[PDB]
Amino acid sequence: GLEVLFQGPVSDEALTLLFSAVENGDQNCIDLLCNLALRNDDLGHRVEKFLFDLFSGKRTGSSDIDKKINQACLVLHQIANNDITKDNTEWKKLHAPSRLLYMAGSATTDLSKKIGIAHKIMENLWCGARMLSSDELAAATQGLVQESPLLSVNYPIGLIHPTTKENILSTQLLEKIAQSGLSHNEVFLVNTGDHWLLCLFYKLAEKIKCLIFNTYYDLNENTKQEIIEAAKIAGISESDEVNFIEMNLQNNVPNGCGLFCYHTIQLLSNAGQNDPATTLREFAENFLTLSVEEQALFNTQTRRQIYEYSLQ
Ligand SMILES: [K+]
Ligand SMILES: [K+]
């Protein structure tokens, strides 16, 4: 029944058939899966994505298919570190930032066998406590909203410039207003040391509303004031109109401030006709009712879905 994988463009159904076979099969089906995702052709590309979507939680799967993927990742790890593969740098999937190389590098805990892999992708890319860089966050948050014209995300900045003490959020706002104006929803991602803040500017019928989403410990009145000063540039009247939503969610999600910024923008993109403050506050409250494992799974899955934008 798997003969259809080699007959013309591969159906989304034929792919589910493949992973159904892997779920119920043994080492042959795993080896077949790896062989197919290693291909340069369109079929290899389709298999590679479907596999990555299951590896990242973008597609749900049985707990049995997750265990097959862990094996596929280990097989690819061994192929990526094999001497034959290293001698043939023309094999793009094994020498470039690919989904396949990322999955391969997630197979052990020995960094000694992830060095070359990491270099080809760009250091421990698979750490669950990585404080996200601005470029990595910029790629993911903006790719996330390509199909949402009403939702605009800006390049991640710091709140205050180190060598001049100037409000950068004040300048980014000014420039965005001059360059394109403020969209229906305007997202600004602002760094305050270790922390990424989600600054959402949204209009409620000719009335600008501001909203700050903090997923760590609460903020200093100093940093809060610098934000408000910037917030007033966008047409916010008095400091009381700025809504600071602050709930620490980063106990079991270390340095996950950028992770929550990403997932938040996704929530806003899929619930367009609603209230941002409610959408976010309900998430943060619901997130605290989850188990340690459900949170650690969010940590892992969001990190993998984020880095996909830094891959080909
Ligand atoms: K957009
Ligand atoms: K705009």
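Each position is counted from 1, following the chain as shown.
Just so you know, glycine gets a Cβ as well, placed from its N, Cα and C.
The annotation active site is assigned in Swiss-Prot to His195. According to its DSSP assignment, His195 (active site) is coil.
Remark: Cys257 (mutagenesis position) has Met131, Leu132, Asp194, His195, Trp196, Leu197, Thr215, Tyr216, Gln250 as non-local neighbours, by Cβ distance under 8 Å and separation of at least 6 in sequence. One mutagenesis experiment catalogued in Swiss-Prot, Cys257 to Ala (Swiss-Prot position 285), is accompanied by this note: Abolishes deubiquitinating activity.
According to Swiss-Prot, the active site, nucleophile annotation covers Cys257, on the basis of a curator's inference.
With a 10 A radius on its CB, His195 (active site) counts 19 other CB atoms from all the protein chains. In the three-state DSSP scheme, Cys257 (mutagenesis position) falls into the helix class.
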